[PDB]
Structure formats: structure tokens, C-alpha cells
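Q: Handing you this structure, nothing more for now.
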Protein chains: 2
Amino acid sequence: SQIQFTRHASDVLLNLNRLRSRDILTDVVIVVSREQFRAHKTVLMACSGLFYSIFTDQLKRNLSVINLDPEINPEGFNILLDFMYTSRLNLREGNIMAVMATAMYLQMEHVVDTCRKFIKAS
Amino acid sequence: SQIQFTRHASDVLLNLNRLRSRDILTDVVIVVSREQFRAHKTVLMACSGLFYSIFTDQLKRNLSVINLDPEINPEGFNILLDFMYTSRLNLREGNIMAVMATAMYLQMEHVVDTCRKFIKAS
Ligand SMILES: Cc1cc(C)n(-c2ncc(Cl)c(Nc3ccc4c(c3)CC(=O)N4)n2)n1
Ligand SMILES: Cc1cc(C)n(-c2ncc(Cl)c(Nc3ccc4c(c3)CC(=O)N4)n2)n1
């Protein structure tokens, strides 16, 4: 059968984060109140139920700008976008509520579950 | 410090392969003689020294069609494209030479090294 490369997926994600850092082939800007964040739609869809539901629809597939809900905390979004590209989630007592509320809105079930475990273990 | 999600990178790659299977946001067609393969440029760049060198150049960044070297075996390319999206490499005695020659051309150093180990262990 097939040879499994145990570090390939992480190596791919690291290189996709390098492309995001250099703004290479980013195709969308996410507006979160006064802040803006560029990303790859494919990565957003891969991590979020919300972005999946948006860009999978042929009507919204080619949008270059997504205006998020004005109540969404930009810091919460920033932390989650970095999570999407790194597999690392920066949860603190100062940000737990903002991050969890953002993850619920973005429909990132695994992150929501982790936020629940963080509260439980606090 | 940050919470590490050990399965996140693999979950992202699986979802990117699902998008490729549905032709969602694929932005390039790779022509390999009589065969054609659609892909996401970001994933190709993330896995291959060749595609990285091509699309990182502003002159070639927006190409929608890449005509590979006519001597490249389409089966070899097909196997490697599936590798890029799955972390699984299908090496057999019948394909080892074709896969290794393709990986060398695509500048996929880790795959070339694995092909060398396959020959060594044969
Ligand atoms: C069989 C099958 C079913 C689905 C929904 N697939 C799927 N394909 C492709 C992508 Cl990009 C994707 N994204 C995605 C959707 C929803 C959610 C997340 C990511 C994280 C989360 O919490 N919810 N999901 N594949
Ligand atoms: C610091 C630093 C240096 C580089 C070259 N970085 C980098 N950033 C982004 C991408 Cl997409 C990328 N791809 C890539 C390039 C070459 C090769 C492979 C993938 C596989 C292989 O065998 N060779 N490489 N980052």
C-alpha cells in the first residue's frame, strides 16, 4: 500500500502561512469592523463552517471582500485566523470569551469544544 | 503558551482535497502531454520547488495553464498530485522510476529522498 508522510500536512500548512505572510495568491479580505485581514478562501473554507457555507455557494464564490458581523471582536478573529494557518491556538483568561464567541460565529466546532474544555479546566 | 491541535494540518489538507475533487477555487490546469490536471496553485507551491519558483515570480503568478515538459509521464504526475493533497505516496516497482523522475523535475526533495530509500530497501 501507500507510504505515509507524517509531517507533510504540517509542512503544507507552514508553506501556506508563508504565502499568506507575503500576500501570495490571497484572494479575499475579511473586514472585522476597523480591521482588515487578507487570506486564502480555500484555507478559510477548510477551517470554518461559515466560510465553507459562503464560498461553496456559486453566488458568493467569487467575492473579494467579506464584511463580518460588526459585533465580532477583531482580536478574536485575528487569533483564529492565525490558528487556521498554524494549528496553534492562543487561549488566555483575557481572550477566552472573545475567542469562543468568534469560533461559534465562524462555526469552528473543534475550537468551540476546546474553549469549553479551557473553561472546564479553569 | 499556545494549544497545539495535532490533527488540524491533516484536517485542512483533507478539506483542500475535497475542494479539489469538487473543482472549488482551483485556479490552474497542469497539462502533462495528453492529460490535464486541475489544482490550487497555493498547494502546488507548498509541495514543489518548481511550482514555487513559477508562481512566486510576478510574471507567471497569474497563469491559468502550465504546460509541463512533454517527457513527463502523466501517471507519475498524477501519483505526485494525489501525494500533495493526501500525504500518501503510492510507490511500486512498476512506477518507482517514473515517480522519482517526476519528483526530481518537480523539485520535491523529500519525495526524491523517499524514492532513493525505496530503491535502497528493494
Ligand atoms: C464530506 C464533507 C462534508 C463537509 C462539510 N466537507 C467539507 N468539505 C470541504 C471543506 Cl473546505 C469543508 N469545510 C468545513 C465545513 C464545515 C466545518 C468545517 C470545515 C469546520 C467546522 O467546524 N465545520 N468541509 N466534506
Ligand atoms: C523560508 C522559506 C524558504 C522557502 C523556499 N520557503 C517557502 N515558502 C513558501 C512556499 Cl509555498 C515554499 N514552497 C516550496 C519551495 C521549495 C521546495 C518546496 C516547497 C518543496 C521542495 O522540495 N522544495 N517555500 N520559505
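We number chain B the way Swiss-Prot does; in order, the residues shown are 7-128.
Header says: X-ray crystallography, 1.9 Å.
Heads up, the Cβ atoms here are built off N, Cα and C, so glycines get one too.
One mutagenesis experiment named in Swiss-Prot is B:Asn21 to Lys, and its note says Abolishes interaction with NCOR2 and HDAC2, no effect on interaction with CTBP1 and transcriptional autoinhibition; when associated with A-116 and 376-Q--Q-379. In Swiss-Prot, a mutagenesis experiment is listed as B:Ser59 to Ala, annotated with the note Abolished ubiquitination by the SCF(FBXL17) complex. Here Swiss-Prot describes B:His116 to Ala as a published mutagenesis experiment; the accompanying note says: Abolishes interaction with NCOR2 and HDAC2, no effect on interaction with CTBP1 and transcriptional autoinhibition; when associated with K-21 and 376-Q--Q-379.
Show me how these features fit into the structure around them.
A: When secondary structure is read from DSSP and collapsed to three states, B:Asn21 (mutagenesis position) falls in the helix class. Spatially close to B:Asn21 (mutagenesis position) yet at least six residues away along the chain is no residue at all, judged by Cβ distances under 8 angstroms.
Cβ neighbour count for B:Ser59 (mutagenesis position): 12 (other Cβ atoms within 10 Å of its Cβ, all protein chains included).
Shown in sequence order, the list is empty: the chain has no residue 6+ apart in sequence with a C-beta less than 8 angstroms from the C-beta of B:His116 (mutagenesis position).
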Q: Using Cβ atoms and a cut-off of under 8 Å, determine which of the mutagenesis positions B:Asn21, B:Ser59, B:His116 neighbour chain A, and list them by sequence position, or give 'none'.
A: B:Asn21, B:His116
